[PDB]
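Okay, so here's the structure we're looking at.
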There are 2 protein chains.
Amino acid sequence: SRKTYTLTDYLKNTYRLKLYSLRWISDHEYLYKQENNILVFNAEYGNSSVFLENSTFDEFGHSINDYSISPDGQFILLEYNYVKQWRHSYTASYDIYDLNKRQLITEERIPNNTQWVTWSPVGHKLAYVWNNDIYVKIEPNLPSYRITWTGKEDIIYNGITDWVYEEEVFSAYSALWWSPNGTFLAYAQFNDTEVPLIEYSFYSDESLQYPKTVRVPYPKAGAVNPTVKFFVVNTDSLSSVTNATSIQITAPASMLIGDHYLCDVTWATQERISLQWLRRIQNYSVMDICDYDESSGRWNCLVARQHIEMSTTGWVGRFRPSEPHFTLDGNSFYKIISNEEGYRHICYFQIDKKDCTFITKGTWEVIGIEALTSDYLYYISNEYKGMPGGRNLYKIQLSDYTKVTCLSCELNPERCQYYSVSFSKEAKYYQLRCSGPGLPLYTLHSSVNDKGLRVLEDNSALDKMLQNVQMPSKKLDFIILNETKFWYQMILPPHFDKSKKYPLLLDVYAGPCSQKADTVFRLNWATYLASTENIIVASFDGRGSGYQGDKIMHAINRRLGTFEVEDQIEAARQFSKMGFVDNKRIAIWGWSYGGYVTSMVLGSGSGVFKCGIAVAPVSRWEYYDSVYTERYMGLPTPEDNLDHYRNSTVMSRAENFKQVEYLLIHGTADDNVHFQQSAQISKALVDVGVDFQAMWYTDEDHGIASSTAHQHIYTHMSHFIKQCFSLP
Amino acid sequence: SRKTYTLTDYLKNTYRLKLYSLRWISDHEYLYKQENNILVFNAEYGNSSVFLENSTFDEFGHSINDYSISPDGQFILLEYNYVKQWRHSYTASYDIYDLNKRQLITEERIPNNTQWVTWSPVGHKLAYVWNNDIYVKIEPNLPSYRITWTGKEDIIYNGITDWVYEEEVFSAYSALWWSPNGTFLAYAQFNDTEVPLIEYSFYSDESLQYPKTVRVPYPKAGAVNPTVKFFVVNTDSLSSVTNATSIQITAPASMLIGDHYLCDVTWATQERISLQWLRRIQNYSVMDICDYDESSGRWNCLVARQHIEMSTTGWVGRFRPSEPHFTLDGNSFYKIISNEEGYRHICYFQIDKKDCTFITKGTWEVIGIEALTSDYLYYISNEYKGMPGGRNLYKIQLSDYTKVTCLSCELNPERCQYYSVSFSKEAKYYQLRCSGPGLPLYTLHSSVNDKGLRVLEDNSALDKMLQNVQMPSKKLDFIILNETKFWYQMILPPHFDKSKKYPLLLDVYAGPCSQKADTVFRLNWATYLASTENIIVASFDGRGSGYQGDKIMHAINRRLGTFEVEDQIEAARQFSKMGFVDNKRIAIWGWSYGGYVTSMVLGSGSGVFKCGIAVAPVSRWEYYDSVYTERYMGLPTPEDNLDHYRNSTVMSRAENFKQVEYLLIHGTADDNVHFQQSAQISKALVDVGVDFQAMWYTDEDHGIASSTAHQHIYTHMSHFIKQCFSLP
Ligand SMILES: *[C@@H]1O[C@H](CO)[C@@H](O)[C@H](O)[C@H]1NC(C)=O
Ligand SMILES: *[C@@H]1O[C@H](CO)[C@@H](O)[C@H](O)[C@H]1NC(C)=O
Ligand SMILES: *[C@H]1O[C@H](CO)[C@@H](O)[C@H](O)[C@H]1NC(C)=O
């Protein structure tokens, strides 16, 4: 009798999740924007003051995309004129508001088309990047010191990352790293001088008469990669007439025999930096600990102090080598490491010592180390009730590692099974965020005795609303394939009847270390397909999937487009044999790696799927970028892995598409997974006589995320699926 | 007749039309290729011998693409390694083989990657273009002589055309023209320096890691255009110590004031050249007659013998200034001109004398002048039976204009209402080539007494085959919109039943001077649609269409996307009325201009059409080239015609497509109508929320003509129509 969840509701964002985004600003206080005022909250007692009134800047003349306040909080930075580049990078203008006076600073402004800005971690110093060169303001109203002079568009980058680094390495435009004092500015330089350029058309506005070609240095598998150097400047000794002195830190000798990357930089103390590096064959990584010479002004990294990580089974880390979490003193650290059994767990390392100690063990994995005092290490794992799809917070007593307490497990156990966390400085207080399986819940807690303090957002407004809709439900369970347990979720229509036969949509991603079966609450496309269209949407984590150990995750090492594909069919097969899925109507769809897999499934000849959708798919691994692809596939040369690079393309199995119905979609401005990839699939289908559907989306990138293209793509896919399943 | 005309039949060519393609080599001899033998035929008597054995070049080594025999039969040119460029351009390697010995020449071979080669019209001289520069070989075994040194890729073209000139001005890669002596070589040189480029991606074979970017100089409407110069070289005064002297003929003072085109190049005598020039506003045109001053070595264009052509209702000529045909003495010419009633007729000009005299007149038009002798002028017209979609050969006694004989009207009045002709040298003989409405007939005749020498090919082999197919029939009629006859055509289902109600596909082109309603016999897609699917395919010639004089042809001037679009609709509306057309099931389709007209219709909100397909459609005239567009549209500036450039985009109609089902198709490497045109359509559709189906074809150009892509698009289109129409 109630309304169902409709496409419109999805697209028009009718039922909205309420969030609670806070920024810890000390051990006991946090920032929060409410009704557009910036507020400081006291964690302990719950009371708040207004940092910055909503009324301030209503005469400022520009609408403001973002802000960032001094640590030692006398300035606020205002970001405006935001122009997006890639996933993390962008260009903007900035003004600085002097909080003590009622004033914008007026002279020495941070320039326009600034590519990155950062406050120092204390005080109110500023580093910014402009035309690929680094600058430093000591005071906001003073002239900046130029640190580098080598910036050249698309060629040399100081303090920012190039495309592959932004995307595959640091998940960030930034390549600047302030000392904890603020004394030093560490920064990376990239040189893309010989990196080949992916070119593509942008058509933009109807009034542009000639298309623009966009040209992006983008190393595809086996191509010349960017090189990198690393520098540290002392920001306390800058002259106005002397060019600043940047000291180089050289990679270790065992990284210099060949192509390598900088994968991680962590400050350990005021005078010690941690630099992890990686070989290009991502087999082998080195952590260097560099100390600062008081007398010399130099940085030395003692060999007897390096830390090596290797794997014979696969690559180092889930996507990159893990991050070290240092003790206050900087003489030791804790870091996630795959154990002997293949399980990622926390290892305690001493800096001068060489082997490490495991602080956790067992048939589950650690997801992150979240805070560390002298007393306690806080982390997230999927230990609870043995569900890898699950996330919870844990507290180790460091005087005895067997005394672990779970902080989130039983706070709201039917409602909350997927937490993330946000500790204040010195882990005095934390916010918890349960992401599912019920409505998201944001709580505030005091570490002292782990007293719950206060609910922040409970989403009850959403709850009252969703009581009036025909919500689908979620089944999280496992099947068995060859002795091992693999998990799947199903999103099930309202009033699911196990005696009926429902159409089933396999929603696939299945990349190395992915997880599509989990406890989180989403309101999405699947929600609509289940509520209105009575379609079971199923998802399944097969070999190559993560959070369940190496045996499963490294199964796909050097062999993408293989066990992850077979296992999707094997599970679709099994869902078929269950007596509520009508095997005549099984479809499959995926975005991105999802598309590559959906296509590899459509082309397997399984005859299990009526039809499916591949959006922005990888079709051939030589088209994708070096850092991601080489991590799973090695190099595409005869001496290495050319054979399997060639064996695993969507085009190789074009004929088999004649048995299936296929919708193939790709935005033309995809800088990530290039249009070329869908353009080689479509050609291969044509070359063989296979009919299919296509959709390009002019000037859309990898996410096809403009308001219109979003509504349109999901509209297009609904029609393709309703009619695939003979639904009116 | 039981079996039907099948899509496979169309695609696979079960049923081919037989041809007869001859090249005359004198006033009584031609060559025909039968097998891979070149045979010579005596036109008067019918005897024939083998000129060239099919087995002459078995041990050549390379696949031979095409031949060309010198006008003194002494040597043959063999064309190999042919690589397409645009519609007429290509590069190939060439060999010259001696016929009087039996040996390939090996000294001084035509270079590889030769852009163009041609023989002198008499004898065995060669002119050729390599690397944008012109070379002259007096003898095939001898070193060539260099005429130009200014060649340069995509900037300077000598002897060959750039992109616009090839496609829009000359219909030819060639910008060279021998005088009949083979004494003088005349040639144009194009300068594209400031011509902006169209760039698109070309994906190529799989093995290519990074798409290539294609860059072609292409002036869109209003852009900077190529400049031209014209030169005449004396081919007989060449020395191999001295550099070649090229005499320049400059354009008339009234062309030099602004932007202008070189239109036409016609030698009149051994020592006299006709140049036609066209203003960038294409309503003024000047013909210059230019003579060799034996004494000075120069070329003088007297203004006494200059001729002006102006149009006040539209533009000049049909697609350009008509070509003149000079009488042997070089002192008079005949040339097609819009008469004062606005119909195109043969006009008689005397070189030094004013005006001209019209030698034909009426409510019909000369299609072309074909042959000129001492006593007669032969020409082709649509007079016969007031049928503008028909064509016959005609004869005018030069000594009394009123004495006009129809050569072809009555040869076979039922099989044949559509001729073209190929006259021997000195017009002693002609091959009549009948295209319809019955099967093509090919007959040879003699001019003396207009005797029918022999049937050359009667397509009897096809005739018998088709007796066994349930062939569709063609209806040619007309309707009256104001008090004007506009002609349409219908391809009608076999066993047509005027009391059943048939789905209608309206097959549009409808560009300026087009004719879609004629008597030509075709085996094509509509043939399949009619015979196998019992769909009626209708084409209609409304305003802007051709060969019915200027009131109709010029109705569309400065007005593209108005009247012609309106008229298609009104026409479908008229088809509605007739009780054999189901008005729930009317569709429209078209390619190039017809793709544009379709979209424009579709988005008009007429409600007449259920759906429609548009292939490589124009969407916005600013995106298309300058020569074609501005010819109809004027310039896209505010003072000229910007208002109608903006009032006539496909994009401005997007909201209306909600009402219809659209199919939009384009080749990614279309260099004529750029992918951009469709990329802009799809965006506007995305932006406004309209659903529609799409298909790009990667690396296909304008014709979408690789055999596999050809098959794929008709298959795709066939399904789309079949499901639009509720047809299984
Ligand atoms: C500013 O905050 C106040 C405090 O609740 C609120 O009433 C008001 O709507 C806000 N003003 C604007 C313009 O956001
Ligand atoms: C960048 O690399 C190239 C060689 O790949 C080198 O020639 C150039 O000097 C380098 N530039 C800098 C400033 O590192
Ligand atoms: C036709 O026959 C005549 C007389 O036998 C002969 O001389 C002539 O060369 C022949 N022409 C052809 C084309 O074979």
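Since chain A takes its numbers from Swiss-Prot, the residues it shows come out as 39-766.
Method of determination (from the header): X-ray crystallography, 2.5 Å.
In case you wondered, yes, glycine gets a Cβ from its N, Cα and C as well.
Feature annotations, courtesy of Swiss-Prot:
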- A:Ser630: active site, charge relay system (ACT_SITE)
- A:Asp708: active site, charge relay system (ACT_SITE)
- A:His740: active site, charge relay system (ACT_SITE)
- A:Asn85 to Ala: Does not inhibit dipeptidyl peptidase activity, interaction with ADA and homodimer formation (MUTAGEN)
- A:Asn92 to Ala: Does not inhibit dipeptidyl peptidase activity, interaction with ADA and homodimer formation (MUTAGEN)
- A:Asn150 to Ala: Does not inhibit dipeptidyl peptidase activity, interaction with ADA and homodimer formation (MUTAGEN)
- A:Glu205 to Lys: Inhibits dipeptidyl peptidase activity (MUTAGEN)
- A:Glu206 to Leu: Inhibits dipeptidyl peptidase activity (MUTAGEN)
- A:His750 to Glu: Inhibits strongly homodimerization, dipeptidyl peptidase activity, interaction with CARD11 and T-cell costimulation activity (MUTAGEN)
- A:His750 to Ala: Inhibits weakly homodimerization and dipeptidyl peptidase activity (MUTAGEN)
Can you filter A:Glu205, A:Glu206, A:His740, A:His750 (the recorded positions) down to those whose Cβ is less than 8 Å from some Cβ in chain B?
A:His750
Cβ contacts of A:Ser630 (active site, charge relay system) (under 8 Å, same chain, 6 or more positions away):
A:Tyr547, A:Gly549, A:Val653, A:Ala654, A:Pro655, A:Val656, A:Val711, A:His740
Near A:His750 (mutagenesis position), how many other Cβ atoms are within 10 Å of its Cβ?
25
Distance, A:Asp708 (active site, charge relay system) to A:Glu205 (mutagenesis position) (CA atoms, angstrom):
13
Rounded distance in angstrom between the Cα atoms of A:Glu206 (mutagenesis position) and A:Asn92 (mutagenesis position):
38
From recorded positions A:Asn85, A:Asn92, A:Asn150, A:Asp708, the one whose Cα lies nearest A:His750 (mutagenesis position):
A:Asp708
I need the CA-to-CA distance for A:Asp708 (active site, charge relay system) versus A:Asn150 (mutagenesis position), whole Å please.
27
Tell me the Cβ neighbour count for A:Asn150 (mutagenesis position), meaning other Cβ atoms within 10 Å of its Cβ, over all protein chains shown.
12
Which mutagenesis positions from the set A:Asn85, A:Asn92, A:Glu205 come near ligand 1, judged by a Cβ under 6 Å from any of its atoms?
A:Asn92
Residues with Cβ closer than 8 Å to the Cβ of A:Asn85 (mutagenesis position), same chain and 6+ apart in sequence?
A:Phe79
Can you see whether DSSP assigns A:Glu205 (mutagenesis position) to helix, strand or coil?
helix
Can you tell me whether DSSP puts A:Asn85 (mutagenesis position) in helix, strand or coil?
coil
May I ask which residues of the same chain, at least 6 positions away in sequence, place their Cβ under 8 angstroms from the Cβ of A:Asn92 (mutagenesis position)?
A:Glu73, A:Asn74, A:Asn75
What does DSSP assign A:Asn92 (mutagenesis position), in three states?
coil
A:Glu205 (mutagenesis position) has how many other Cβ neighbours within 10 Å of its own Cβ?
22
Validating a neighbour-count step here. Other CB atoms within 10 A of the CB of A:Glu206 (mutagenesis position): how many?
22
State the count of C-beta atoms found within 10 angstroms of the C-beta of A:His740 (active site, charge relay system), not counting that atom itself.
20
